[PDB]
Amino acid sequence: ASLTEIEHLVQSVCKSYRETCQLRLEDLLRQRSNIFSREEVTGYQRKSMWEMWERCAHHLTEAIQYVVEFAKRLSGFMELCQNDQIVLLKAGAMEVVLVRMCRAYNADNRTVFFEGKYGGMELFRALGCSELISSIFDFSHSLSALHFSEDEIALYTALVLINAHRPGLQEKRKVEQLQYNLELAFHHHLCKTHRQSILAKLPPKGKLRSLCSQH
Ligand SMILES: COc1ccc2c(c1)CCN(C(=O)Cc1cc(=O)[nH]o1)[C@H]2C(=O)Nc1ccc(C(C)(C)C)c(F)c1
């Protein structure tokens, strides 16, 4: 665990994310101008809550599938025992999706990428969960303020998954050793990119799963 050793891991995780990001940043950023029309928004609003759940759950599960593939090609993750792998994914994958979602959020007009175009939070009125949606938009807004780089998401979301303090882990030391190397990679990269400032500005680790309440 020296200089090139850790830099191998940085590049290792950044490749792993690049290959499992589902939606390209270049796509999301260009698509920002393509906003839903008032007709289309009403169109979405008239739908049943059930059709909105179905649509939403589809894409979100699909997202979780991509997060698993990211987890699978993190070195060390496969060496963990069956039980420990699933514990980490059960407590992490939704938190990872939530972070990854900030790339799909235009902070200028307060809109999100959903089914082809960008819409505001009034788009999901059918769900009747305005409280939860606001907080999701809030959380995305603050992470947009930091201008999160692709590599930074890659590294941070690796650290979201690989947590030694998850309840019900058999080989805690095996996870510990893994979490530690990823912290080193994360901290080394921020140092290397003059981006240490963001550490202090990241949401606390009990704020991610405070949103997963009526979930
Ligand atoms: C990087 O993480 C993301 C970000 C957005 C989306 C996804 C994954 C999955 C595909 N998707 C789609 O809309 C489906 C589709 C794919 C494509 O090429 N074109 O369209 C988006 C998405 O699901 N957005 C959405 C935004 C708010 C919500 C909340 C209701 C939680 C606010 C939500 F459930 C989903």
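We number chain A the same way Swiss-Prot does; the residues here are 265-479, in that order.
Per deposition record, X-ray crystallography, 3.2 Å.
Positions of Cβ are set from backbone N, Cα and C atoms, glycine also.
These come from Swiss-Prot:
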type    : residues      : note
MUTAGEN : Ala327 to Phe : Completely abolishes transcriptional activity
MUTAGEN : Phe378 to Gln : Completely abolishes transcriptional activity
MUTAGEN : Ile397 to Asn : Nearly abolishes transcriptional activity
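Overlay of Swiss-Prot annotations on the structure.
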| residue | record | CB count, 10 Å |
| --- | --- | --- |
| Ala327 | mutagenesis position | 19 |
| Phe378 | mutagenesis position | 16 |
| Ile397 | mutagenesis position | 17 |
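Distance noted between the C-alpha atoms of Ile397 (mutagenesis position) and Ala327 (mutagenesis position) is 18 Å.
Cα of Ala327 (mutagenesis position) to Cα of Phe378 (mutagenesis position): a distance of 13 Å.
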